[PDB]
Amino acid sequence: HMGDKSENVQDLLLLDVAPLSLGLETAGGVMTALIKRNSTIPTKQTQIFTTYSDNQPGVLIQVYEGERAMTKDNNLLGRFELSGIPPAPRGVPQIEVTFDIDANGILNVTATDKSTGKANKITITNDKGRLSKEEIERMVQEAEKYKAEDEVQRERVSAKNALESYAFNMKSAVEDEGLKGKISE
């Protein structure tokens, strides 16, 4: 009368290398790759980032999926704020951000406040990505053209690795291609 619930198999195959670059967007909407593309995963990389504040020192980690110097035109992957810092952040102590990928398919990011010795994490699961497979191709192919823009806008915005306190990602809804074109002879 009382049986057991048959569990289904829920594993899946992932990629061996990172098809895209994972990292943080710097104040300005420019993608700052922490884990670059073509890297063997799972992998754990750590890079040093800084923070820019308006009036109150607040650190927010904007995690983005893909290599895109136009991150402000795209949708953010994840974001976690760092708070609970006893000492006064003067902008001098840098923020250490570590991206540790697990074989199960989860991205465990961990930011360490070198100002107080605190560490915060969040398990982000994208599996195969949030963007469409067709868009993944653009994220790879166009990554080289935005690479040229990157070095330019990087200095123009004056943000190499500066994380902003609050990133306002506008929910720009992608429009369905209704532009009926035609080739000419």
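Here, residue 1 is simply the first one shown, and the rest follow in order.
If you check the header, you will see the structure was determined by solution NMR.
Cβ from N, Cα, C; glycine included.
The following features are taken from Swiss-Prot:
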MUTAGEN   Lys182 to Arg (Swiss-Prot position 561)  Complete loss of in vitro methylation by METTL21A
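With a 10 A radius on its CB, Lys182 (mutagenesis position) counts 4 other CB atoms from all the protein chains. DSSP assigns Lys182 (mutagenesis position) to coil in the three-state reduction, placing it in neither a helix nor a strand.
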